[PDB]
Amino acid sequence: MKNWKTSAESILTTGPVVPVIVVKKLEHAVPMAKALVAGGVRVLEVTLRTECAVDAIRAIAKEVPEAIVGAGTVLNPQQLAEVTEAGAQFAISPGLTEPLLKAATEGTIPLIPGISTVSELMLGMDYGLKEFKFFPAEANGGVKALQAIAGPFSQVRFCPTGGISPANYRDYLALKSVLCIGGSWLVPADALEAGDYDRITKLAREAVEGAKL
Amino acid sequence: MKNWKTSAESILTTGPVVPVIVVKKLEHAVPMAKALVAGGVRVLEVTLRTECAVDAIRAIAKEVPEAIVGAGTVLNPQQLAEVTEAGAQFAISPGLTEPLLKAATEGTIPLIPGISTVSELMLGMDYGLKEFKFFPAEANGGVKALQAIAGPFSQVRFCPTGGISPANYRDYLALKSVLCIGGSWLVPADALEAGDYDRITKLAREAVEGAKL
Amino acid sequence: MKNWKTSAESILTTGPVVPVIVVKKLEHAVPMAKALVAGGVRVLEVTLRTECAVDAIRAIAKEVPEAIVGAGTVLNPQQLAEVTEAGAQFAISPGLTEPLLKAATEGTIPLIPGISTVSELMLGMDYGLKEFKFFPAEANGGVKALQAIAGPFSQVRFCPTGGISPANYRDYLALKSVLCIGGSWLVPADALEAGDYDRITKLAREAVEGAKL
């Protein structure tokens, strides 16, 4: 993608699972990141759903070089600019709009936007993108929906997210159109609100092993 | 929003139910509006699906000032201008497009447009909107679908419509992201056609009563 | 549209079933085509999902004059221009984009674009289209979705495709808003390579006979 030195494809094929992270207390950012890395998970999506989000991204970026940190829930060019300055390596949006696609295209980091319909995918393809997030996965119609929607597009790859759990992420990873999935079970709130990092690491390891066929 | 004296939020917080009205005979418009008001329902969405629709809005605005009358099935700038001229206090659309959104934001009355996906939600948000219609609610996957779609957006509120009835409207009204719902059961075509306003008033009163949470 | 001698309506109203074709081997096109027509199916959608696609359209348009040959999976003004020159009589897309919609109205052949949501349908209507593909049918919310849409748009007509087979195509065909159905069951891959045109004619024949309501 001309202006992106790091391809969206490389972000999505780094591992089978990209954790959708919600960090409430900035102090838990780094240890949580190092914990995930300890469990074999290197691409971390920090969602812009909390006050400390961007700060969390900046911290992880400077302190956990063994992890590729990025931003999630990026809804517009303003937020894209913010996470880019904070050090995010990639951006994930739950959906897409032309202003976001355009600023991302002209930007320096890869954006992996979510889509729910073929028209949304085609719009994204008009901007040169080939990797997308399928969100909300289950609500969109699960594996069947993704299969139909991926049908007429052989070169497109997806990262299904939304309703994905240890019980069904294998069903998605099995699809040839899928590169990886997104899950929020790796960094449970309760576990993060207790400093139980050993628990996080184990969830990552299980997530990675549970993905290997 | 800057140019709207009456906020979209105000429209949706007025009551738990917004009747989606289809009036075929102009002469029924006023007594219908009075009957609904009598039942405790005053946010009246007159859909642009019949020739007398615009005249209906005008008649109601004039003869039943106590009701907050507006337009539905507004598909483009032209129609939006036409109903605004006719006295509609708000506008509802089953979906959205940039031309409609831009014209609405430039206009004087709130537009509460329908979306089905996150990308459509984001487009509306690009124009500053925060209140939306979720249509067709049931066909889009119902409550589950909406919760998934509303997940990444805490400040957004909805008015789901499409397949909602006394049987399930409390399922929607129970959600934190839902302010109210739209339904067509308060004004059955036969009742309206038969000038049976007692029935309409009863339906409205039962609707308001059953929505209590 | 102003520049379509053969309306989209004409295409969709020709027969009850429109086979979505994927031709891997040129030279399989004509025999397959003739096989379909012999069964009573004249409208053939050749999807741009293979290298020989464009060649198959030209080959079928030359050796089978009665068949109404068209292109499928047309995604951008480039593929549209290509198929048009190759002799496609119409174009079908999985979804729609403004660039594609614009080039279509400027072109010479009718475009029947797919839509999944009311917002996408409205975009298409902003370009004057009245006929649309409903894809992916099942995932979109199947029959009930379509009916929900008929409310605000009673003049729009659809050709639903995706998850439709003899077990359910009648459920769609029964709807007033439906002109015809799209399906792939008329030409089973195995049957093609096996050179079993008889099977194709029987499937096509049963398709038409089964549609009679």
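Per the header: X-ray crystallography, 2.0 Å.
Quick reminder: no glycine exception, Cβ is built from N, Cα and C everywhere.
Long-range C-beta contacts of B:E45 (mutagenesis position), restricted to its own chain and to partners at least six residues apart, with a cutoff below 8 Å, comprise B:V18, B:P19, B:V20, B:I21, B:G70, B:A71, B:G72, B:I92, B:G182. For B:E45, the entry in Swiss-Prot reads active site, proton acceptor, with the evidence type a curator's inference.
Sequence-distant contacts of B:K133 (mutagenesis position), defined as residues of its own chain at least six apart whose C-beta falls under 8 angstroms from its C-beta, comprise B:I92, B:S93, B:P94, B:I112, B:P113, B:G114, B:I115, B:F158, B:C159, B:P160, B:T161, B:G182. Taken from Swiss-Prot, the feature active site, schiff-base intermediate with substrate covers B:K133, and the record attributes it to experimental evidence.
Feature annotation from Swiss-Prot assigns pyruvate binding site to B:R49, B:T73, B:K133. Listed in sequence order, B:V22, B:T73 are the same-chain residues six or more apart from B:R49 (pyruvate binding site) with CB atoms under 8 A from its CB.
Record note (Swiss-Prot), mutagenesis B:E45 to N: Aldolase activity is significantly impaired. The unchanged residue is displayed.
A mutagenesis experiment is reported in Swiss-Prot for this position, B:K133 to Q, and the note states: Absence of aldolase activity. Has reduced catalytic efficiency relative to wild-type protein but demonstrates a considerably altered substrate profile with an enhanced activity against pyridine carboxaldehyde, benzaldehyde and alpha-ketobutyrate; when associated with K-161.
Secondary structure from DSSP puts B:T161 (mutagenesis position) in a beta strand. For the mutagenesis result B:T161 to A, the note given in Swiss-Prot is 13-fold decrease in catalytic efficiency with KDPG as substrate and 250-fold increase in catalytic efficiency with KDPGal as substrate.
Under the heading of mutagenesis, Swiss-Prot lists B:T161 to V and annotates it as follows: Shows little stereoselectivity, accepting KDPG and KDPGal as substrate with roughly equal efficacy. The change in specificity is accompanied by a very significant loss of activity against KDPG and a 5-fold increase in catalytic efficiency with KDPGal as substrate.
Annotation of the mutagenesis experiment B:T161 to K in Swiss-Prot: Has reduced catalytic efficiency relative to wild-type protein but demonstrates a considerably altered substrate profile with an enhanced activity against pyridine carboxaldehyde, benzaldehyde and alpha-ketobutyrate; when associated with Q-133. A sphere of 10 angstroms centred on the C-beta of B:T161 (mutagenesis position) encloses 29 other C-beta atoms.
Same-chain residues at least 6 positions away in sequence with a Cβ under 8 Å from that of B:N168 (mutagenesis position) are, in sequence order, B:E138, B:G142. For the mutagenesis of B:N168 to S, Swiss-Prot gives this note: Shows activity significantly greater than wild-type. The structure shown keeps the original residue.
Per Swiss-Prot, mutagenesis B:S184 to A is noted as: 1.35-fold decrease in catalytic efficiency with KDPG as substrate. Has only a modest effect on the catalytic efficiency with KDG or KHO as substrate. In the three-state DSSP classification, B:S184 (mutagenesis position) falls within coil.
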Pyruvate site residues B:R49, B:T73, B:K133: biggest Cα-Cα distance, Å? 18
Select from the recorded positions B:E45, B:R49, B:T73, B:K133, B:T161, B:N168: which have any Cβ-Cβ contact with chain C shorter than 8 Å? B:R49, B:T73
B:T73, B:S184 as recorded positions, winner by CB count within 10 A: B:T73
